[PDB]
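A quick write-up on the structure given underneath.
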Amino acid sequence: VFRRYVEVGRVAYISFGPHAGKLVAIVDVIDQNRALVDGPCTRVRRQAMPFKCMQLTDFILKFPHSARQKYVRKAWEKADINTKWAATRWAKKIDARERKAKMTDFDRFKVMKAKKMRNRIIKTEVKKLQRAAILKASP
Amino acid sequence: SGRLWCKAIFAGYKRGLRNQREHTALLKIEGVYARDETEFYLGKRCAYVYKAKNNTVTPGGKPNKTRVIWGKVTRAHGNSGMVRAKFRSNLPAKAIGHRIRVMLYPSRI
Amino acid sequence: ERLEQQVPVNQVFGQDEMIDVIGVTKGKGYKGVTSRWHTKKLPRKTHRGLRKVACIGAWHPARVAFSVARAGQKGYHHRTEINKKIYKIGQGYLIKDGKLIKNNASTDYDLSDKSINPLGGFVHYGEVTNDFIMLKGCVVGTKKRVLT
Amino acid sequence: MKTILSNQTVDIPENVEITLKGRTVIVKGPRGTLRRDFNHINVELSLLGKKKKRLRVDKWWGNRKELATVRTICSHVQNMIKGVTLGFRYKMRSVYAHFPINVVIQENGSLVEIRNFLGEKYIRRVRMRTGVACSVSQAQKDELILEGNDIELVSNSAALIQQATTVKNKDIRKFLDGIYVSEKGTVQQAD
Amino acid sequence: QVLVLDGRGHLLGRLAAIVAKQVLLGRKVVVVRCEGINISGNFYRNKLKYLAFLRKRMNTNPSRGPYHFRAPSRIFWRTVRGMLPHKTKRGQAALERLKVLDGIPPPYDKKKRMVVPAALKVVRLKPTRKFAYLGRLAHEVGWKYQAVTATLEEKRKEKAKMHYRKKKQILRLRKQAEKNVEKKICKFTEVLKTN
RNA sequence: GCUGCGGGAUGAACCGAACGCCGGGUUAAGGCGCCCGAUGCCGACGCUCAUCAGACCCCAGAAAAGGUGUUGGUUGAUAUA
RNA sequence: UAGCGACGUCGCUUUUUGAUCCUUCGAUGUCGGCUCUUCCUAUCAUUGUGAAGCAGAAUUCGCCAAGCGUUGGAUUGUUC
RNA sequence: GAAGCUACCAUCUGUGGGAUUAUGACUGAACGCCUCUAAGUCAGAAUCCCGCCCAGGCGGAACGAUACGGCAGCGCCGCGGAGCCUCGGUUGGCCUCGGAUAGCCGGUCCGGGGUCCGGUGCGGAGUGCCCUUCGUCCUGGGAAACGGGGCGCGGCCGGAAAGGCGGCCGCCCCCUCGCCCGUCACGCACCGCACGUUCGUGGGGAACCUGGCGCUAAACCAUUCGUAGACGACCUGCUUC
Ligand SMILES: [Mg+2]
Ligand SMILES: [Mg+2]
Ligand SMILES: [Mg+2]
Ligand SMILES: [Mg+2]
Ligand SMILES: [Mg+2]
Ligand SMILES: [Mg+2]
Ligand SMILES: [Mg+2]
Ligand SMILES: [Mg+2]
Ligand SMILES: [Mg+2]
Ligand SMILES: [Mg+2]
Ligand SMILES: [Mg+2]
Ligand SMILES: [Mg+2]
Ligand SMILES: [Mg+2]
Ligand SMILES: [Mg+2]
Ligand SMILES: [Mg+2]
Ligand SMILES: [Mg+2]
Ligand SMILES: [Mg+2]
Ligand SMILES: [Mg+2]
Ligand SMILES: [Mg+2]
Ligand SMILES: [Mg+2]
Ligand SMILES: [Mg+2]
Ligand SMILES: [Mg+2]
């Protein structure tokens, strides 16, 4: 229960807003409704963003409270968040959504044509596995 | 084969509270629920298709019971993706809650 | 198991059993307010008659209320009476050892030959040769009327 | 003022085992087991530590009225532990100034029959809540011992017994008669 | 062409407004399991409101007056009718599109139910707020079929449990088959265009 | 009165605004959960729980007094002696 | 301060009267009594309750409370 | 003074369950203690609702009979054919419960417990299957042993809250280009245009020619009765034993 917490050094994802789709680092909490975010390596300046605007992630970084950019970027590069961000099941789903939205007509046609070949073999194998299980449970 | 138009419902004419304007009609097109999404449908032709008892001549084929009222999208309406339209003749009041097919004949993108 | 078979009343009911009677009351026809709602009669000096309701309602209900006594049909209503005690379940004309044995209405203290039907037959009703039920007090409905 | 964090820690003895599938708390001890649903509190419960197993109760962003329940939860857990370890025993003595109150148990102390209360011929039958057993103690006159595990049930049965014998249409200051809970304690001592 | 909206968890007015707006467009809406519709506020408060509504009645002839309904489906129907222009022909024609029903009948147990998050109590009311269930509120005032409703709900739930077990077994077999046929099925297009 | 029109559900005096017949755009007052056009904004801050909540000049309801129900403020007095 | 509570002061009511004359003068039949329906509560009694200078009984002050009752006559046209 | 009407002027009967108000209480913090309350529990009444009773909706179910006679007439199955009225849709989604300070999936073990994945939900409705197919023919690679449509048969009713489509097995007239990629050659190539493509063997009503299987009534009026009636209405009878 409550395995995520906001703190000095929490990397969060911006769901909506002017910087939607980018990661930021929570430097400190201001007034229990918005927090200062840095995001040095994600191409965003230091500003205050509401808590409901951001989404928490799993990674945590070691910053002193109210630290400067030259001290937060060093720890960001030490933690190496950017390269490991692609090696997760969440950024992969996000990129998958982007690709499905970027689908063109030829891409949709090719996907529709590949579904015919993919789903039918799966169905004909499920029809065999079900009968195998029935024959196993028969005696 | 297959449908070549978008689906839209006729909710009512352009109106205030104690008066109506039958020259302009409002359309709720399916799939559009925001103001930033209705810019694609601006200028698209619209057709209210119904059936009568007396068959009339059609541009292609034998006469049919089908009768269509033509119009087109004029501008947007509100922030909920609703759109406006103006037809050659005003829509009958019985068409409220029915379907006007939005064609794609005027193409820009 | 009991389809297409007869059911006596002694199998369904017993003695000293409180019972409910459902029936239709005596039809009396179109009756006035004094006969249907028992409204007090107006004095003799009144014009337009006596056996009426002097006041229907006030000025501003704008209508006649449903609770005002009105002259209409009285009687022949579906009624139910509760807490009716059963006194006797009797039957007669059973066997032919005695050529015609009734033995009805003969208590263990009386021990005299008698029957249920009175001396001279029932009024507006024939014989009660079949088995009968003897209830306390009066019961709704006219003579020879079906009751449940 | 939307306090950030409010935490309360409760210690747990070695005899009793406590578990949580959520807000539900189940305590298993030497005498029976207790289980309570806290779905109407909206507060975090977490057990931590090996061979100690302390239970912490955490509330985040609670008002002045919501920060009060974090102590009531710990008090309820303490009462559950106390009842599953030692149990709750209420001694209720009956004041019978003139008419002697004749109390009897009907079925394993689950039903109390009271006769001759202020001379009335009415027979007052009060059933106990499940898990509470009542008896007539010895070496003392006109008393009833009510023993159980759940305090909210033992005290409820005691209050039912006390309210069953209530004067009506008379003076309350005068006519001091009825069964009143004199003593409240545990079944097991030395704890 | 129909919208089978579940009833449990949704607030009375918050759901009825959406249904009344969607019916005037032409979509045939069927609200299923109306006995679970929650109502904000204290249960005693809602009971007092309903009793004050019951007190209102024509004096001269109560039969020819306000018809108070006791079933929760009929309560929701009257709530939607209060927003629909039922005195006009448009509202009269739209009133048949709405089908409020208690429980989940045979014609609708097999259909998948929809949930409107704009009327859900979880997002509408704070977790500390009191709410009242329409089923209990109606049963406390002149409703008699709560027991049989609960019994039939238990029956259909015990049936849907076995149906879901069968569906889950089918899904497990499908995943096993997908893992089994690794060769002969490349489908790099499916991964490059992300399903 | 001599005066229509848009809002105040309703209306003589209120708020805008004054009037030939029309098409397009905008707006005043007012409003955007459904009746009924528009917030279906991933709106902001904070207050409020009533077993008689509250919801917009005229306008259609209320006082003195009180609350250890909460939420802010002021003057003060005590406490590692 | 159980029960009252002066000197002062703040409210509700149109079951009294009074102030104005807004609708009614080509008419709204203007006292009382009889019969009958419904509603209100500021409760006389009855159901369940709290407080007394409530020992019991009989009483007095309130609370949720209009479901059920609140009569028969002498004189008066009388309301009273 | 019969019968009938009638009298508190004679006689019989008039009934209980729930949530709760006022109030008294349990556990219990706020506020180290106390507190019926702040979250949660208990008892609770001429009041509220229902139970009993009264009438049953432009409310619906279960069952019986469904038109002889001499040509008729009307139902069920399988049907080919024409015309008329209506208004609406342009793929269908065949389903666990339940919470939101928690839950989903997978599972060795003893319905629950433990462990392992997923968790701004991907075994996800911002979802998934059928799918975006103009048709015919020759010929190659992958997949396919269920075959693939059913005017076809048998076994189960699978499911009663308002049920009828789907699955399995045995055959039937037969079938390995029905799917994906490649290949030679054709077809309304109508000459830039709208109401096109769909659940339509849509709903309803009157008849026409043809096959097979079955049916041979009941209401109202008249008459009679009075347990009922202002008139209607309502309760009843007819057989030649
Ligand atoms: Mg007669
Ligand atoms: Mg005279
Ligand atoms: Mg006394
Ligand atoms: Mg009723
Ligand atoms: Mg003048
Ligand atoms: Mg002028
Ligand atoms: Mg003017
Ligand atoms: Mg106006
Ligand atoms: Mg001004
Ligand atoms: Mg002005
Ligand atoms: Mg204009
Ligand atoms: Mg404005
Ligand atoms: Mg609107
Ligand atoms: Mg107030
Ligand atoms: Mg107003
Ligand atoms: Mg006024
Ligand atoms: Mg005057
Ligand atoms: Mg006159
Ligand atoms: Mg008059
Ligand atoms: Mg009364
Ligand atoms: Mg009488
Ligand atoms: Mg209380």
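Chain E is numbered as in Swiss-Prot; the shown residues are, in order, 5-199.
Just so you know, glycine gets a Cβ as well, placed from its N, Cα and C.
Over all protein chains present, the Cβ of E:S77 (mutagenesis position) has 22 other Cβ atoms lying within 10 Å. According to Swiss-Prot, the mutagenesis experiment E:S77 to A carries the following note: Loss of interferon-gamma induced phosphorylation.
In sequence order, the list of same-chain residues 6 or more apart from E:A154 (variant position) whose Cβ falls under 8 Å from its Cβ is empty. Natural sequence variation is annotated in Swiss-Prot for E:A154 to T, with the remark: In allele TUM-.
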Where E:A154 (variant position) falls in three-state DSSP terms: helix
